Amino acid sequence: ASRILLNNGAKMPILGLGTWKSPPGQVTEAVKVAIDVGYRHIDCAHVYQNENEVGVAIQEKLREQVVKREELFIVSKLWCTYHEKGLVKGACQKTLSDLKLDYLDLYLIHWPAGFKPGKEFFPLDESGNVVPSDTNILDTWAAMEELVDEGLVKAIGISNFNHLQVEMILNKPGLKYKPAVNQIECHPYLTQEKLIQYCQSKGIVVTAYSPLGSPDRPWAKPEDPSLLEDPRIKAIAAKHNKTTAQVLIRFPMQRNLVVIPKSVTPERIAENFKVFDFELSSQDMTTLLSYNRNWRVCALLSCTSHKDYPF
Ligand SMILES: NC(=O)c1ccc[n+]([C@@H]2O[C@H](COP(=O)([O-])OP(=O)(O)OC[C@H]3O[C@@H](n4cnc5c(N)ncnc54)[C@H](OP(=O)(O)O)[C@@H]3O)[C@@H](O)[C@H]2O)c1
Ligand SMILES: O=C(O)COc1cc(F)ccc1C(=S)NCc1ccc(Br)cc1F
Ligand SMILES: [Br-]
């Protein structure tokens, strides 16, 4: 099954295309190719600074009638400097404008922390620490709920929220819409069994980001572990006559997760979609789970002292 049912009643494609780091001069073609080869879910964010170019691609494929808008599942995210009551709607609207859409299928709080509003995405003090906002997560959630009620988004969710933070939202006094999704880092070196079982037990769908270990993350280092080169994963791939990436994409799908591998390489975009015609065994799945090292590629020192930093 290609889509998972969310607690808002809508169906979400379990495979999407990621767009963080996709250069603005490559990402329009990447998304055009993705839609042509079958993708129906695109993962976006204002902070990635490429939503206009993503939107050019989406718009051309809608115009050309390659796909219907109701067949697409477009996700974006509220950046940390817009957590304030009076800034959430305009942030969402900017994203809609850039993506050329009149609604999003899903809008996430990108990180639990709010930052001082302004032009800078990471406002710092003179000593290098991010400057917080005093807006708490529950007030930002209420602002997200209004976007549903105004028809700008069909579902709302969270991203990078830890157990305590998800629970805080679920226990919100007067909660109107539960989060549909929690999007978190997840791959064989960071398997997230505790947080995933918690979210799944509450009917929250988990999306796995960086499923290939984000080898293009700006802060990579030569010595770091490499999923795509791990000979044990290669061996599982070889047994199935698939690539390592295909194994790494199929793995979260069989955990009832959504997965959002990024590529701007047309051959790889196509290859990465070819994951609905094989099955990893239970043994394969447990073996991949056994590679957990609690190795997190998405973390940031400048934000570690923020009250709401999740890790
Ligand atoms: N919510 C959050 O806080 C958050 C944080 C991080 C990521 N995300 C979302 O998750 C998406 C995926 O994560 P990610 O971008 O960090 O990394 P990723 O998907 O784990 O890895 C992307 C890297 O893998 C390469 N790649 C893709 N397919 C490949 C294949 N078949 N063979 C070999 N290499 C392949 C890509 O290269 P090329 O592009 O050069 O082909 C790129 O360098 C992001 O783009 C973003 O949409 C969300
Ligand atoms: O964030 C992404 O989607 C992928 O990553 C990024 C993508 C961007 F376009 C800009 C910064 C980031 C980083 S540095 N994210 C880490 C990060 C940000 C905020 C807080 Br609170 C903690 C934290 F760990
Ligand atoms: Br944070």
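Using the numbering of Swiss-Prot, the residues shown for chain A are 2-312, in order.
Each Cβ is built from the backbone N, Cα and C atoms, and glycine gets one as well.
What Swiss-Prot records for 10-19, 211-273 is NADP(+) binding site. Swiss-Prot gives this note for the published mutagenesis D44 to N: Reduced glyceraldehyde oxidoreductase activity. Looking at Swiss-Prot, you'll find the mutagenesis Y49 to F noted as follows: Complete loss of glyceraldehyde oxidoreductase activity. Here Swiss-Prot flags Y49 as active site, proton donor. According to Swiss-Prot, the mutagenesis experiment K78 to M carries this note: Reduced glyceraldehyde oxidoreductase activity. Here the residue is the original one, but Swiss-Prot notes a mutagenesis experiment at this spot, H111 to N: Reduced glyceraldehyde oxidoreductase activity. What Swiss-Prot lists as substrate binding site is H111.
When the C-alpha distances from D231 (NADP(+) binding site) to the mutagenesis positions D44, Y49, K78, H111 are tabulated, the minimum falls on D44. Counting every protein chain shown, the Cβ of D231 (NADP(+) binding site) has 19 other Cβ atoms within 10 Å. When the recorded positions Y49, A221, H241, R251, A271 are checked against ligand 2, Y49 have a Cβ within less than 6 Å of one of its atoms. For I261 (NADP(+) binding site), the nearest neighbour among the mutagenesis positions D44, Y49, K78, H111, judged by Cα separation, is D44. Within the set of mutagenesis positions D44, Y49, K78, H111, the entry lying nearest in space to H241 (NADP(+) binding site) is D44 (CA atoms). Proximity of the binding-site residues (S211, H241, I261) to ligand 1: a Cβ under 6 Å from the molecule is found for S211, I261. Ranking the mutagenesis positions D44, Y49, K78, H111 by the distance of their Cα atoms from the Cα of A271 (NADP(+) binding site) places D44 first. A simple Cβ count within 10 Å picks out one of the binding-site residues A221, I261, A271 as the most packed, and that one is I261.
Listed in sequence order, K243, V276, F279, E280, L281 are the same-chain residues six or more apart from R251 (NADP(+) binding site) with CB atoms under 8 A from its CB. Cα spacing between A221 (NADP(+) binding site) and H111 (mutagenesis position): 22 Å, rounded to the nearest whole number. Within 10 Å of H111 (mutagenesis position), counting C-alpha to C-alpha distances, fall the following of the recorded positions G10, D44, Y49, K78, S211: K78. For the recorded positions shown (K78, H111, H241), fewest C-beta neighbours within 10 angstroms: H241. For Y49 (mutagenesis position) paired with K78 (mutagenesis position), the C-alpha to C-alpha distance reads 10 Å.
Nearest neighbour of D44 (mutagenesis position) by Cα distance, taken over the recorded positions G10, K78, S211: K78.
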